[PDB]
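Worksheet: one structure, shown below.
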Amino acid sequence: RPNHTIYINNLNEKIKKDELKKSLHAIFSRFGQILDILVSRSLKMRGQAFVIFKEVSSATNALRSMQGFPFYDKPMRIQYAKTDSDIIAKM
RNA sequence: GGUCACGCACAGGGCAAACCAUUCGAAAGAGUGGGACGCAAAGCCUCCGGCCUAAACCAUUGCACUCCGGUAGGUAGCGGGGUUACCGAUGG
Ligand SMILES: [Mg+2]
Ligand SMILES: [Mg+2]
Ligand SMILES: [Mg+2]
């Protein structure tokens, strides 16, 4: 169940990619070092974000701390990622 | 000479990237002036593919790590295709 990556759902789609990453970064750095923040404004990936943490305990901490946090008008819907990939476990 | 091509020239020359100033645009970018990296159509046209933008509207609650909604705008100096044209190697 737990993961290095957290899947943030239900984001304000009107925000630019530039600012969205920057804001999420300013929000989620409180919990540990972030490897990357993936954000895409494609039809399939709109209103979604992946924060990849250095540590899983950091991810668990951020999820449990900021569930339903009012963020650009809307509460974030955080849940662990299904699979991590990137540069986590070999791939 | 005309036509279809061709660019190893000749001659008249033409256009003008980056950058800068300025204007319009939400942006990509375009216009004008300066300026030349290049260009045998770097004249012109978004019909076909690519790539860039995303303010508005419509749709989407979507689990990605190749990249991708509609819509609209841009690139003709990203290809293709359409169309117009100067010179003419005893030129093919
Ligand atoms: Mg960080
Ligand atoms: Mg000029
Ligand atoms: Mg045009």
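By the numbers in Swiss-Prot, the shown part of chain A spans 7-97.
Each residue, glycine too, has its Cβ placed from N, Cα and C.
A strand conformation is recorded for A:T11 (mutagenesis position) in the three-state DSSP classification. Long-range Cβ neighbours of A:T11 (mutagenesis position) (same chain, at least 6 residues apart, Cβ-Cβ under 8 Å): A:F56, A:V57, A:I58, A:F59, A:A65, A:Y86, A:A87, A:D90, A:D92, A:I94. Quoted from Swiss-Prot, the note on the mutagenesis of A:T11 to V is: Abolishes RNA binding.
Here the residue is the original one, but Swiss-Prot notes a mutagenesis experiment at this spot, A:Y13 to F: Substantially reduces RNA binding. Cβ neighbours within 10 Å of A:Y13 (mutagenesis position), excluding its own Cβ and spanning all shown chains: 16.
According to Swiss-Prot, the experimentally introduced change A:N15 to V is described as follows: Abolishes RNA binding. Within 10 Å of the C-beta atom of A:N15 (mutagenesis position) sit 13 other C-beta atoms, taking all shown protein chains into account.
In Swiss-Prot, a mutagenesis experiment is listed as A:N16 to V, annotated with the note Substantially reduces RNA binding. Just so you know, the Cβ of A:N16 (mutagenesis position) picks up 14 other Cβ atoms within 10 Å once every protein chain is counted.
According to Swiss-Prot, the experimentally introduced change A:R52 to Q is described as follows: Abolishes RNA binding. Annotation for A:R52 (mutagenesis position): spatial neighbours A:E19, A:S46, criterion Cβ-Cβ under 8 Å with sequence separation of six or more.
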